Each structure stands twice: as C-alpha cells, then as structure tokens.
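Participant: Once you've had a glance at the structure underneath, I'll fire off some questions.
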Amino acid sequence: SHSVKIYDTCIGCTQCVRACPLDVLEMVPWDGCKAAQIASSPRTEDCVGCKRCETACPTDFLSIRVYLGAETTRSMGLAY
Amino acid sequence: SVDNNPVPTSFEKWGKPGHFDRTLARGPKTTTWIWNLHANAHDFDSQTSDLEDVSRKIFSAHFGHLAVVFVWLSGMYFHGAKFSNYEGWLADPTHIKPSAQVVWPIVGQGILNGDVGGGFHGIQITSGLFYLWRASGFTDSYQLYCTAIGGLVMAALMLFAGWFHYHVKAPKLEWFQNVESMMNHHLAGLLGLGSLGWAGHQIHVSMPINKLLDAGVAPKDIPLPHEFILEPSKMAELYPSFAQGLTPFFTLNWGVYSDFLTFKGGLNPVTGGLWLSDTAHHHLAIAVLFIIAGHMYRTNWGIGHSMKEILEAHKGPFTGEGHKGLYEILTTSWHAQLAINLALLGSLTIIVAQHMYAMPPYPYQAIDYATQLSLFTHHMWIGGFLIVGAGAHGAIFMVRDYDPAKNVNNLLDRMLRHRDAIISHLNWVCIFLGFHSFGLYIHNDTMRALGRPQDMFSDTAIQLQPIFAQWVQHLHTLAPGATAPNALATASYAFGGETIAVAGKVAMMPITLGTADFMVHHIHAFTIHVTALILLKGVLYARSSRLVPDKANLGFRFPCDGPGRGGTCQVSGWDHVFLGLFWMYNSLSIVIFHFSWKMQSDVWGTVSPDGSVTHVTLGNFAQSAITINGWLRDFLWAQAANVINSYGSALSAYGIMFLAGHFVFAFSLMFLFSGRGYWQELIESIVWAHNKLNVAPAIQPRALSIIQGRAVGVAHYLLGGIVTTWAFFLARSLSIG
Amino acid sequence: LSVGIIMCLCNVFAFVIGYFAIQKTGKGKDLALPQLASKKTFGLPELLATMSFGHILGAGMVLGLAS
Amino acid sequence: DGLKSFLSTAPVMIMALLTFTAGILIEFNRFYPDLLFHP
Ligand code: CLA
Ligand code: CLA
Ligand code: CLA
Ligand SMILES: CCCCCCCCCCCCCCCC(=O)OC[C@H](COP(=O)(O)OC[C@@H](O)CO)OC(=O)CCCCCCCCCCCCCCC
Ligand SMILES: CCCCCCCCCCCCCCCC(=O)OC[C@H](COP(=O)(O)OC[C@@H](O)CO)OC(=O)CCCCCCCCCCCCCCC
Ligand code: SF4
Ligand code: SF4
Ligand SMILES: [Cl-]
C-alpha cells in the first residue's frame, strides 16, 4: 500500500478529503489551526496514489504527502 | 425570431486580452496565462453556458472563415494575373510550365526565379491553378483580375455579414434547430443549384474556348466569353444540337442534346483531362438528383419527412430501442455534428484525392506529374487531419454534451455498454493486420538478405495476388458495352484499357496489381485500423474506464490523474487525439509513398513514337517495394538525390526546407521525450540569475503545461515531417520531367 | 408528341398514391381553399408534391417505353 | 481609446518592431549588398 502522511502545517480546509476519490482521508478534531481540524488517513490500503489530495492542498509545501510504495490490486486500480 | 442589437461594437475590449474567460480577465500572474489565452479563444461552449450565444458566435465565426478563404482565393487570382505567365502558357501548354509567383531579387534569392519558359523567371507553381482556369474557359489576365476584385468584395461582404449577425441582427435557437429545412436548403440549394449553375457555365462558357484551344485556335483569336451569349449562332456553328432551343428539354426528347451532353468516359486525347461534355452531363445529373433529394423533410408546408420519426422507426432485435434520441443529440450538440461532419468531409477529401488522379478532370494536369503528386498528397493530408478532428470532437461531445438520462437502451448506450468487446476485437484486428502485412515485409527482407529469393513473397516467388481487386478491374474493363451499354469508354483507364500519351508524356495506363500492391494495401488497412482504434477508444472511453471511472469529471483535455493506479498519463480523449495524430501521419506517409512510387514506376514516363513507354523508375516497384530495404534504397535514397542536389539552382529552396523540416521534427522530440518538471527547475535557476541583476519579470515564467508540451511536440513533429516530405516530393517531381 | 401527353396524364397514379400514403396533407401555409372532388382535394403543397412526383414517374415511364 | 491599448498589446508591438528591423536590414542589403567585413 501507499503511504499518506499529514504534517502539522495543515489548516483544516478539508479540500484534500473532498478531492480524494477513494475515501482514504477524514478530518479529525485538532487544535493547531483556527479551523481546529486536521486531515487523517486511516484508509491508505485503499489509496491508489493519484495525488489529487496533494493538488487540492493550499499550504505552500503541502501539508499532505503521498509516497508510492508497495503495489497491490487496490493500489494499481485493477478491476480484474 | 431575430434579436435587435445584442452586442454593442466598442474598441475598448480589444485592448484587454482575456475578456472571454473569467479567470483570464484578472490579469497575468504566470506565463501560462498567455498560453491559456490563445488556447481558450474558440472554445465557445466553455465561455458561455447558453446554446444560443454559442450558436451566434459560431455563425459569425463561419462568416469570418469564409472571408479568410475569399481573401486567399482573391490573392490567388491576383497572383495569377499580375505576377504569372498564364498568358504564354495558354498558347503553348507543353513547352512552358505553370508559374504564378514572382520573387524579388534580394540577398541572392532571385536564383529561385527559375526559367520556366517564354522568358519568365519565377517559382513553378504545382497547385494546378492553370489547368482549372483552362477548364473554366479563362483566357485573359483582366478577367482573373476581375475575379480577384470580386473575391475581395465577397470577403468584405462575409465580414459585414458576420458583424451584422453577431452585433446587430442575430437569430434565435430554433432557427438553428430547424435542421429539416436546413438539409433541404443545402441539398436543393447550395450543392444542387451550384452544380446546375456550373453545368450551365460549362456548356455555355467553358466548353467553347476549351474545344477551340484543343482544335488549334490561338487564344487571341477566340474573342471573349460573353460574345457567345451575345450571339447564339456560334453554338449552332460548333455544337449543332443548338438548333431546336429549349423544346426537347420540356418534351421528353433529351436525345437531341446528345452532342454536348455525352457518356463517353475516358480522357480527351489532346489534353489528358476529362471530357467537358461528360463533366457537364454529370453536373446536370448531380443537380437534378440533388434537387430531388432537397425535398425530403417537412419545413413549413406539412409535406416531407420527420427525421426524428425516421430515426425512431429504425430498431431491431439486436439493437434495443434503435436510433431513438439521435435527433436531440444532433440538434443540441454542436460538437456531435462537428464530429460526424469532420469524419465525412475528411473521407470526402480522401475520396477526392483518390478519384482525381485516376480520372484527371483538368487539361494538361495529368502530364504535369508534380501537380498530380501535389494535389493527391495535399488532399490526403487534409482528409486525414479532418478525420482526427472528427475523433476529437466525438470525444469532446462525450465529455461535455452527453447525457445518460436522455439516452437509455438506444444505439449510443449499447455502444458504451459493449465498448470492451468493440475495442478488444479492433485490437486483435490491428495486431493481425500488423503481423500479416509488416511481417511479410520483414520476411521478405530477411529472405532476400539470406540469399533466398525463391522464399520471398513476390510475383516471382510465393505469390500474393490481389485476385478480388483484379476481378473488379476486369469487370470495370468489360463494363462499357456489356454492363454499361451506353458508356463508350471505361470510367478510368487505370482499371484497364490503353495508355493515353498526351505530348511525349504519359497520363494514364492500366495500373496492374501484384504481390507488392497486396502487401501495401494491407499495410494501409493496418494503419487505418490502428488510427481508428486509437480514436474510437478515445471516444468510447472519454467518460470512464475500469482504470479511471470518473474521467468525464476530469474533462476532455487533462494530462493525467496522477502517477497512481500504476500510472494514468495520457488517459484523456485529447491524448488519444495526440496519439492518433501520429498514427494518421504514419498512415498517410505510407499512402503517399505508395502513390509516388507506383506512379513513377508503372504509370508515368515518356512514350516512344512506336508506342513503348520508358517509365521514370523503370518498373522497380514489383521487385523493390516488397522489402523495407527496397523502400529505403530505391525509393527514399534514390529519389532524394533531386532534393539534396538542388543547391545552387532554382530548386535549392526545396533543399533548404528539406533540411528545415528535418530540424523541426528533431526539435519536436525535445517536447515529446521530456517532462515539465525538469524545465520548471531549470527555469527556477534562470529566474535566480535574473534576480541577481534585477531583471525578474513581473509575469512569472513557468514551464509549459503537460498538455501544451504534448501539443507543441506533436505540432512540431507533424510540421517537420510534412515539410520534409513536401520538399522531397516537389524536388523529385519538378525534376522527373 | 401526343402519346407522351397520355403518359404524363396517367402520371396521376402519383396523386392516387399520395392520397392514401401521405401522413399530413392539409396542413400547409397556403392550402388551396377552393377544395373540390379531385383537383384541390387535400391542399396546395400536397398538389405540388404529387405533381412533382408525377412528373418524375412520367419522365421515368416515357424513357422506359422509349427503348 | 481602447484601440490604442489594443495596438499596445505585446504581439502588435513585437510584430511592428520586427517589421521595422526587417525593413532596415532588407533596405541596407538592397542599397549595399555583400558585406562580410569592413573595407
Ligand atoms: C470594427 C468592428 C467591430 C468591433 C468594434 C467589434 C467589437 C467586439 N466584438 Mg466583434 N466582430 C466583428 C467586428 C467588430 N467587433 C466582425 C467583422 C465579426 C465577424 C467575424 C465579429 C464577430 C464577433 C464575435 C463572434 C464575437 C465578437 C466579440 C466582440 C467584443 C469583444 C472583443 C473581441 O472580440 O476581442 C478582440 C478580438 C480580436 C481583436 C481578434 C481579432 C481577429 C483575430 C486576429 C482573428 C482574425 C479573423 C477575423 C475575425 C476575420 C478575418 C480578418 C480579415 C482581415 C480577413 C467586442 C465588443 C465577442 C464578444 O461578444 O465578446 C464577449 C464575440 O464572441 N465579435
Ligand atoms: C471543422 C473544423 C474544426 C472546428 C470547427 C474546430 C473547433 C474547435 N476545436 Mg478542433 N480540431 C480540428 C478541426 C476543427 N476544430 C482538427 C482537424 C483537429 C485535429 C488536429 C482538431 C483538434 C482539436 C483538439 C485536440 C482540440 C480542439 C479544440 C477545439 C475548440 C477550440 C479551438 C481552439 O482552441 O482554438 C485555438 C486554436 C489554437 C490555439 C491552435 C493554434 C496552433 C496550431 C496547432 C498551429 C498549427 C500550425 C500551422 C497550421 C502552421 C504554422 C505556421 C508557423 C510556422 C508560422 C473548437 C470547438 C480544443 C478544445 O478546447 O476542445 C473543445 C482541443 O482541445 N480541436
Ligand atoms: C517502428 C516503430 C513501431 C512499432 C514496431 C510499433 C508497434 C506497434 N504499435 Mg506503436 N507507436 C510507435 C512506433 C511503433 N509501434 C510510435 C512512435 C508511437 C507514438 C505515437 C506509437 C503509438 C502507438 C499507439 C498509440 C498504438 C500503437 C500500436 C502498436 C501495435 C500495433 C499492432 C501490431 O502491428 O501488432 C503486430 C506487431 C508488429 C507488426 C511489430 C513487429 C513484429 C515483428 C515484425 C515480428 C518479430 C518476430 C518475433 C516476435 C521476434 C522475436 C525474437 C526472439 C529472439 C524473441 C504494435 C505493437 C497500437 C496497438 O497496440 O494496437 C493493437 C496502438 O494503439 N502504437
Ligand atoms: C472486404 C469485403 C469482403 C469481406 C467482407 C467481410 C464481412 C465481415 C463480417 C460481416 C460483418 C457483419 C456486420 C453486419 C451485420 C449487422 O449489421 O447486423 C445487424 C445488427 C443490427 O440488427 P437489428 O435488426 O437490431 O438492426 C436494426 C438496425 O436498424 C439498428 O437499429 O447489428 C448487430 O447485430 C451489430 C453487431 C455487429 C457485429 C459484427 C461486427 C462487424 C465487425 C466486422 C466488420 C468488418 C467489415 C468488413 C467489410 C468492410
Ligand atoms: C502540418 C502543420 C502542423 C500542424 C500540426 C498541428 C497539430 C494539431 C494540434 C492542435 C492542438 C491544439 C488545439 C487546442 C488544444 C490546446 O488548447 O492546446 C494545449 C495548450 C493549452 O492547453 P492546457 O490543457 O495547458 O490548457 C489549460 C486550459 O485548458 C485551462 O486554462 O494550448 C496551447 O498550446 C496554446 C498555445 C497556442 C500557441 C499560440 C501561438 C499562435 C499560433 C496561432 C497561429 C495558428 C495557425 C494560424 C493559421 C496559419
Ligand atoms: S493519492 Fe489519491 S487515493 Fe490516495 S489519498 Fe491522495 S487523493 Fe486519495
Ligand atoms: S508522468 Fe506526468 S502525465 Fe504521467 S502521471 Fe506523472 S505527472 Fe501525470
Ligand atoms: Cl531489397
């Protein structure tokens, strides 16, 4: 599976979660930002590596980072 | 239903680029803005969401395009009248080559003003304008000047019509949606009445000076085209059917007109063109059939057809609800109409190219081998580009204008439901065709290289005779008298007959079909199938696939959906257009190479007075075109000697473009093999260097987008290759002689 | 030039066929208001369409008979 | 006054300057051709 990490520059705009087409990310409560929410990735075994969440992230040097690792049927997006 | 003054005419919005796009109107921040601007100009469906204003913009743009075409045609007539030798060529066709471009003496470029005949110095034009002008009955420079002035006036009229139909009086949507009347108005109108008027022009004007110039009358001794219509006695002097007037037309006695409206077939053996009586009778029959066709659909009087009802009645046990809904698609989506029109117009331009060489309709065009090769290749390339654009706009319709709720169990929905079966079978066909044509060539190269010529695929070895094409050629040869009793000669002498030998040169002979023709025709079948596979997979999978199920949300033109799922770069419909462009380029390069080699080897050449023909490349196509090495050595290497030994002569410009296209193709590979991350980091280093001397621009420079990098790559690739082939073909065929 | 008159008068088989096969006859803008038994029964554009079709089959018939 | 700024757009100025420089070069060649050095 691929690794999705969320760093402490997250400002809780939820745009990475909205952009994710495979339901990898949620928003959990937090205290480090004014929105008081941070993105989380409990479902990285369903992550395909499309990096739409990275494209959606507005913080300069994005607070969400996707690292392509071990390749599975789910991660290669195979319907067969 | 016409609006009154919708858009005011002001000069202020000309000075603010990016007014049409909301994001572009904020101003430039990155350089991509500029590259977005030209990219977003004509995408009218994206700027405004209402179909009405999109139709207004399209109508005014069509008028502007017609104005541009009229400006081009007016320039052609002006260059044929002032800076040409149409005078001089017309009295002596086969001593003087056509030339309609005169180039100033500057920096040594006056060498390109070559000796073409009759004390003239200019570029030998190969477009065939002189042969069409002779076929229309043109005989003076002043009339060509009048045609140029009329073209300028019609271009001004088109510009005024576009301004009027966008800014002053503009139609509504149901004017555009009334396609039942539009098809009647285009069939019985444009095509039918245009061909009726041209048949009338043929019979009255183009036929007399043509037949007098074929008889031997000097062009100054033929007075002027209007004095024939001033005095009808000249027609009865020349065509004696003009004695009963219009009486046999209305009294079912059309056999009186079987003196200027004939069914001869073949070619005129003074010029090599088609018979003008044959073309006039053809145009008259086309006119009558088109008038009949342009009364099919109900427009305003309750008589006719409903295209919706015709479509809805066509359904079967295999096809569910059949053609239900296609009227709504083709009346609401401009892109769907553009796709099907581009497909049929590209196929038509290719049909024009294939029909024009074997039945040359213009006098002395056939013996001008440069003109024949140029016209064939130009019309082939135009047709192939339009077919790629058809695949493009089919994918664009699929992304933008398709609606699933309004296409349930019709033909289009069932296409989308069995696209896997379609594309997989087309994939298998493409692999089968690639093997059983190109691997035949590879087999032949290997067996010839191994010293086993008896094991090759050839006429002198294992034979692949195109027996069905030979049988159809035989049936066309026994057509005129058995299955075409009133036809005198065959439809074309390429099917079988005798060689027309206008001047010392050849115009047409029986084009025989052997093993090499079989091999190259299956190569054509293969390459067309692969281009079709690419474009049809781009259309059928523009919305979704098993890889990207939400591709329609990403749009028509997007680079990728990221490195994930293994990697999804070039999944969009636009990237299928990008790949199909290269494959169409490959297909048409092979088609025109086949044409050039076969015409130089088995058709064109010099006829002896005894009746023998010495061909240009002496019949090498039967033994050399079966190997890749033969194509490399006897076609490319041998015939490129004219384009590379052109320096210091009038053909040296064809040398320069032969280099120049070789540049651009290679330049294209920079954009085609690389990616924008490297170029963006390099740009960062150069911006740091600009920051050091305070020359940093306010608009920040960026690398090109991934889509734009692919677009620049494919554009430069096709441009360089086409310019190379153009230079090679023209310097070969201006030196064939 | 007399038998062709009888052939392009027996062309009225087109009128007969259009009487019993045209879906919409009396609908047009100008509909030939003095309606009668067999000359202007359905309307002006129906009559125009049937006379054009009659001329088409009349031309076909006369050039088929004239071998 | 929008036409003045429409001419002031970058492609119009760069094409006008290119035509001006090309005219200068073509005129200097057609007056005095064939210069490879300083005589
Ligand atoms: C002098 C008369 C005049 C004036 C003041 C305007 C002014 C305007 N037009 Mg307009 N138009 C004109 C003539 C004119 N047009 C003509 C003759 C046509 C018919 C082709 C049109 C067709 C037209 C359409 C279809 C649209 C406009 C739009 C607009 C508005 C936005 C400005 C614009 O298009 O960006 C400035 C653009 C340019 C300066 C582009 C120049 C032309 C490029 C280079 C292509 C060249 C082809 C050309 C159109 C025709 C051939 C030229 C000829 C020499 C052969 C603006 C109010 C648009 C609108 O409503 O805005 C939202 C719009 O959609 N016009
Ligand atoms: C009847 C013909 C026709 C019509 C009406 C359209 C209309 C349209 N096409 Mg389309 N297309 C056509 C033919 C046509 N095309 C053909 C034949 C092809 C195959 C090559 C395509 C491929 C194509 C693609 C791939 C795309 C479109 C797009 C579009 C839309 C916007 C156009 C645009 O961006 O303008 C602006 C156009 C440009 C900036 C291109 C200019 C640069 C070209 C490549 C230069 C070509 C080189 C030139 C001939 C010689 C260079 C000389 C130089 C050395 C000086 C519009 C609906 C685009 C779109 O947005 O879809 C909705 C899109 O993505 N079309
Ligand atoms: C000369 C270069 C070249 C070659 C050989 C191919 C080959 C192929 N391309 Mg292709 N392509 C190329 C350049 C080339 N491409 C370029 C430059 C582009 C960029 C635009 C593309 C883009 C492209 C696309 C977008 C598509 C293809 C497709 C295809 C396939 C067509 C089906 C076919 O012919 O199967 C038969 C295979 C051949 C004719 C290849 C040669 C086989 C030789 C003669 C036999 C060898 C014998 C034996 C196996 C040797 C083994 C040795 C032993 C020691 C092991 C085929 C695999 C299409 C495809 O997959 O459709 C099915 C497709 O959709 N290509
Ligand atoms: C080169 C010439 C000599 C070789 C010819 C070889 C012919 C090849 C085999 C026949 C193809 C049959 C398709 C027609 C038969 C056909 O139209 O059936 C008719 C049927 C539609 O039946 P309905 O009665 O539902 O149709 C009502 C219609 O009005 C549509 O609603 O269509 C289908 O079932 C679609 C499936 C086609 C599946 C076949 C795919 C074709 C792939 C092969 C294409 C090859 C063309 C080669 C020649 C150019
Ligand atoms: C044989 C000769 C060579 C022909 C080869 C051409 C291959 C066909 C390529 C078409 C793809 C483009 C269709 C739009 C697809 C598309 O938009 O292109 C892709 C690219 C921008 O696409 P992106 O996806 O980056 O756009 C993002 C936007 O969609 C959102 O802002 O556009 C350009 O490259 C802009 C540069 C145009 C350069 C402007 C220079 C001026 C040239 C105008 C002169 C033209 C000729 C005039 C007549 C002489
Ligand atoms: S890479 Fe794609 S699938 Fe993975 S978390 Fe990001 S958006 Fe979701
Ligand atoms: S290589 Fe380029 S086009 Fe391919 S997935 Fe990565 S970013 Fe997208
Ligand atoms: Cl060889």
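Swiss-Prot numbering applies to chain A: residues 2-81, in that order.
So this one's electron microscopy, 2.0 Å, going by the header.
Using the three backbone atoms N, Cα and C, a Cβ is placed for every residue, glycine included.
As listed in Swiss-Prot for this protein:
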- A:2-31: domain '4Fe-4S ferredoxin-type 1' (DOMAIN)
- A:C11, A:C14, A:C17, A:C58: [4Fe-4S] cluster 1 binding site (BINDING)
- A:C14 to A: No detectable PsaC, D or E (MUTAGEN)
- A:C14 to D or S: Considerably decreases amount of functional PSI, grows mixotrophically only under very low light (MUTAGEN)
- A:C21, A:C48, A:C51, A:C54: [4Fe-4S] cluster 2 binding site (BINDING)
- A:39-68: domain '4Fe-4S ferredoxin-type 2' (DOMAIN)
- A:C51 to D or S: Considerably decreases amount of functional PSI, grows mixotrophically only under very low light (MUTAGEN)
- A:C51 to D: No detectable PsaC, D or E; when associated with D-14 (MUTAGEN)
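If you look at the structure here, what lies around each of the features I listed?
Facilitator: Secondary structure of the domain '4Fe-4S ferredoxin-type 1' (A:2-31) per DSSP (helix as H, G, I; strand as E, B; remaining residues coil): 5 helix, 8 strand, 17 coil.
Counting every protein chain shown, the Cβ of A:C58 ([4Fe-4S] cluster 1 binding site) has 23 other Cβ atoms within 10 Å.
Here A:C14 (mutagenesis position) comes close to A:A36, A:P59: these same-chain residues lie at least six apart in sequence, with C-beta atoms under 8 angstroms from its C-beta.
Annotation for A:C48 ([4Fe-4S] cluster 2 binding site): same-chain Cβ neighbours under 8 Å, separated by at least 6 residues, are A:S2, A:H3, A:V5, A:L23, A:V25, A:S42, A:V67, A:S76.
Listed as Cβ neighbours of the domain '4Fe-4S ferredoxin-type 2' (A:39-68) (distance under 8 Å, sequence separation of 6 or more from its ends, same chain) are residues 2-31, 33, 75-78.
The Cβ of A:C51 (mutagenesis position) lies under 8 Å from the Cβ of A:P22, A:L23, each of which sits 6+ residues away along the same chain.
Following the DSSP three-state reduction, the secondary structure of A:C51 (mutagenesis position) is coil.
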Participant: Same-chain Cβ contacts of the domain '4Fe-4S ferredoxin-type 1' (A:2-31) under 8 Å, 6 or more residues past its ends?
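Facilitator: Tertiary neighbours of the domain '4Fe-4S ferredoxin-type 1' (A:2-31) are 37-51, 53-60, 62, 64-71, 73, 75-76.
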Participant: Going by Cβ pairs closer than 8 Å, show me which of the recorded positions A:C11, A:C21, A:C51, A:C54 neighbour chain B.
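Facilitator: The answer, in sequence order, is A:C51.
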Participant: Around the [4Fe-4S] cluster 1 site (A:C11, A:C14, A:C17, A:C58), what further same-chain residues have their C-beta within 8 angstroms of the site's C-beta centre?
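Facilitator: So the additional residues around the site are A:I7, A:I12, A:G13, A:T15, A:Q16, A:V18, A:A40, A:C54, A:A57, A:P59, A:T60, A:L63, A:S64, A:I65.
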Participant: Roughly how many angstrom lie between the C-alpha atoms of A:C21 ([4Fe-4S] cluster 2 binding site) and A:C58 ([4Fe-4S] cluster 1 binding site)?
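Facilitator: Counting only the Cα atoms, the answer is 11 Å.
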Participant: Is any of the recorded positions A:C14, A:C17, A:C21, A:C51, A:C54 near chain C, in the sense of a CB under 8 A from one of its CBs, and if so which?
Facilitator: none
Participant: Between A:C54 ([4Fe-4S] cluster 2 binding site) and A:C11 ([4Fe-4S] cluster 1 binding site), what C-alpha distance do you get in Å?
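Facilitator: A:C54 ([4Fe-4S] cluster 2 binding site) and A:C11 ([4Fe-4S] cluster 1 binding site) have their Cα atoms 12 Å apart.
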Participant: At a 10 Å cut-off from the C-beta of A:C21 ([4Fe-4S] cluster 2 binding site), count the other C-beta atoms across all protein chains.
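Facilitator: So the number of other Cβ atoms within 10 Å of A:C21 ([4Fe-4S] cluster 2 binding site) is 23.
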Participant: So of A:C11, A:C17, which of the binding-site residues has the fewest other Cβ atoms within 10 Å around its own Cβ?
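Facilitator: So among A:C11, A:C17, the binding-site residues given, the one with the fewest Cβ atoms within 10 Å is A:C11.
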